[PDB]
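Reviewing the structure listed below.
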Amino acid sequence: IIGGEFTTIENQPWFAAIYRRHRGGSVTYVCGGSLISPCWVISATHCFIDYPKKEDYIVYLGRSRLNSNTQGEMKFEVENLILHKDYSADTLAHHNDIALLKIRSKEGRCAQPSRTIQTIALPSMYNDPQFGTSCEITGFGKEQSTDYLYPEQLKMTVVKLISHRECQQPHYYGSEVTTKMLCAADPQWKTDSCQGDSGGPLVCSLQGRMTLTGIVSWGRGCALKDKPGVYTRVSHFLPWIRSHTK
Ligand SMILES: O=c1c(O)c(-c2ccc(O)c(O)c2)oc2cc(O)cc(O)c12
């Protein structure tokens, strides 16, 4: 996360840390996620598109640190790695950029809620907040685009939603933002998600309840005028979510 504060997993207990096993024993971080139900993490498909083998991946819940162990964390195998079928990526945009990982401990158990692990609510069909509403992004993505390292500590920040009418100005991203996407950024252009925050939750207050309003998807750069963060619009994918978690 560019700008914003350091948080811990207790402020974003639904957050999920997805890593990939590499063949010389090494294990790097891949992307973030959100736990939408006990057995189900929801992330973004581009995180997995080059390496689509579920057996490569590990999910951690209740994890505030990127490469050291948080007291509370549970480690998971990926039983199912569902990527969206009609996913496609162009110069910038990524479309239908939404993944689902069913999780299971080597012991068989799913996510058991705790001080540091909780589920997050999905919105109603086509039920987002209005433009200009403040929302929370979270992850281990870079503190500045140009770095070559991720933060060891989990970060969060706040951003305002940007109407599609405003997002689609050629000034911004123009054509490339569909109605299945969602634009959020800071007024001042100084805080945003960045690389490696992908798959992570854009969370807005909806019906007096924290709701997964987006998945971190793409942007040009990290936090630069006048290019907002773009997020997969969760409300428009509930049939796909409900059908594949069925
Ligand atoms: O898929 C990707 C993605 O979405 C982002 C990104 C860009 C701008 C943002 O504002 C943002 O939040 C994320 O960077 C990437 C960098 C890569 O090397 C590969 C990718 O696949 C992505």
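Residue numbering in chain A adheres to Swiss-Prot, whereby the residues present occupy positions 179-424 in order.
Including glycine, each Cβ sits where the backbone N, Cα and C put it.
In this view, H224 (active site, charge relay system) is surrounded by 21 other Cβ atoms within 10 Å of its Cβ, with every protein chain counted. The active site, charge relay system annotation in Swiss-Prot covers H224 (among others).
If you look up Swiss-Prot, you'll see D275 (among others) marked as active site, charge relay system. All protein chains shown were included, and the count of other CB atoms within 10 Å of the CB of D275 (active site, charge relay system) stands at 29.
Here the residue is the original one, while Swiss-Prot reports the published mutagenesis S323 to E with the comment Abolishes phosphorylation, proadhesive function and ability to induce chemotactic response; when associated with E-158. Residues near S323 (mutagenesis position) in space but far in sequence (CB under 8 A, at least 6 apart, same chain), listed by position: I180, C372, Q373, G399, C400, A401. According to DSSP, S323 (mutagenesis position) sits in a coil region rather than a helix or strand.
In three-state terms derived from DSSP, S376 (active site, charge relay system) belongs to neither a helical nor a strand segment and is classed as coil. Residues within less than 8 Å, Cβ to Cβ, of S376 (active site, charge relay system) and separated from it by at least 6 positions along the same chain comprise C209, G210, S221, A222, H224, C225, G317, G319, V394, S395, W396. Taken from Swiss-Prot, the feature active site, charge relay system applies to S376 (among others).
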